[PDB]
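Trainee: Handing you this structure, nothing more for now.
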Amino acid sequence: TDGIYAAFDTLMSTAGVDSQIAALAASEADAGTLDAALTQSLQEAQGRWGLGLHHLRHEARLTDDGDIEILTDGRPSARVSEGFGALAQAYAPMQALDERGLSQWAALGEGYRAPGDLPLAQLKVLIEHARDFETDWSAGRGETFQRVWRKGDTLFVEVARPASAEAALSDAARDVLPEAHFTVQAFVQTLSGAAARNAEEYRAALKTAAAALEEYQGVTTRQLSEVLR
Amino acid sequence: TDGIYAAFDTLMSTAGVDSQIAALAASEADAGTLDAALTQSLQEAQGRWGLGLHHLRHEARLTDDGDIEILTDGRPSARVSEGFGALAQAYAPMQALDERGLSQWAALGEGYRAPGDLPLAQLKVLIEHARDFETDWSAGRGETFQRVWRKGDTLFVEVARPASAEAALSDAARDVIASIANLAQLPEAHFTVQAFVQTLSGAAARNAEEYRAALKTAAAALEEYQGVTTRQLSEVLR
């Protein structure tokens, strides 16, 4: 019934996106307002899930049969009514994760990717004077991984810490359902305008993305610590 | 019509481009082969004329009436039957030259351009690790200027030494007389060699030392083509 908007909201919560879609529908929002918000929410969620599909366009839309269709590059690939397990399966063959759980796809697709361990003084040059560019993954502060890319006027700063469903669910027990398919594994901080050509803003964006990542992974750990009697 | 091809070849000579359109047409080459040779010649010429129109696609084609049409971004600009001055005039409003005679347009158009005074250490990073990028003009050796940009898989290195047609033509005249008459009808009244753009691809296009050597190759090509065209014009004047 009206549980389709709730089901989507639930999906979004696995990513720490507070979509508020049921509330939007309840307000009697038109279909186009609903579709724009569904899509904006999904796009945020893709940045958190760590699936590694930045190179694909993500959309979600209302269908006549009361379902929510999820598209990648314009092709439908799943329906929300199908459940969260099916969404995961639809995404899986598009993914290319390495042994660290880090996507191997480039975010800009096809082209030169710079090393992930450039000197900051050289990375600075890309940031200030390059056009589009992209960096391979590298380790970063505190058990995280990080990479950066620019597309247009926007700099995207990705910080990731891959963490299986087991690894969290479990690790919450060291204190003495949807999260089985999706969880917050990464955070992408965006910069634009002058800030996207400022290497010190980049460095601060890493710290911002890392803190927001750990806050988001902290909450999932609490649920699986209180759901533990 | 014989004269149309010859006219085109003469225009090309002002950039030291030996286009051989008259000989190619006399062998009765087909329209596709001729059009390709016309276009390749014009693109080469544009690199040396220093008009500053790298952001535009340049083409030339045979017409039905036996003419040659010159286009910029698919739009007809002038036909060779109109004369060398008509083509110069069509280009003029597309140009944007600064005080020094250097073009103000970017080669990549619309987007971020790096400043011209960049340290070599920084330029080296762009060359090795960026994708597309562009630099404004910087000072080079011996009164030249220089800039560099990458588009896709190709690195472009431009060295220029701006020079009006009047300067080039009068220098030729001065040296001819000193060594011993409708000037208006020469193609050199409107066109002269001001620049050379050297190209690098594949791995060399991301190699700092290939770039340094392209700067010198480009400078030396500028000398060579200013040399050949000056000698060519002087012979006519003699």
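Here Swiss-Prot sets the residue numbers for chain A, with the shown residues being 26-201, 242-294 in order.
The header says X-ray crystallography, 2.2 Å.
From the backbone N, Cα and C atoms, a Cβ is placed for every residue, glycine too.
Copying in the features that Swiss-Prot gives for the protein in this structure:
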- A:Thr88 to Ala: Strong decrease in phosphorylation. Lack of phosphorylation; when associated with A-128 and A-160 (MUTAGEN)
- A:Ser128 to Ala: Slight decrease in phosphorylation. Lack of phosphorylation; when associated with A-88 and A-160 (MUTAGEN)
- A:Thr160 to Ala: Slight decrease in phosphorylation. Lack of phosphorylation; when associated with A-88 and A-128 (MUTAGEN)
- A:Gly165 to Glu: In KH311; loss of radiation resistance and DNA-binding ability (MUTAGEN)
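A description of the local structural setting of each listed feature is requested, covering burial, neighbours and distances.
Mentor: In the three-state DSSP scheme, A:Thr88 (mutagenesis position) falls into the coil class.
Every protein chain considered, the tally of other Cβ atoms within 10 Å of the Cβ of A:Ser128 (mutagenesis position) stands at 24.
For A:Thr160 (mutagenesis position), the number of other Cβ atoms no farther than 10 Å from its own Cβ, over all displayed protein chains, is 23.
Over all protein chains present, the Cβ of A:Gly165 (mutagenesis position) has 19 other Cβ atoms lying within 10 Å.
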Trainee: Between A:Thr88 (mutagenesis position) and A:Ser128 (mutagenesis position), what C-alpha distance do you get in Å?
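Mentor: A Cα-Cα distance of 31 Å.
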Trainee: Roughly how big, as a whole number of Å, is the Cα gap between A:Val201 and A:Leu242 that 40 unmodelled residues would have to close?
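Mentor: Taking the Cα atoms on either side of the gap gives 24 Å.
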Trainee: Other than its own, how many Cβ atoms are within 10 Å of the Cβ belonging to A:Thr88 (mutagenesis position)?
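Mentor: That number is 13.
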Trainee: Calculate the distance in Å between the alpha carbons (Cα) of A:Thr160 (mutagenesis position) and A:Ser128 (mutagenesis position), and round it to a whole number.
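Mentor: One finds 13 Å between the Cα atoms of these residues.
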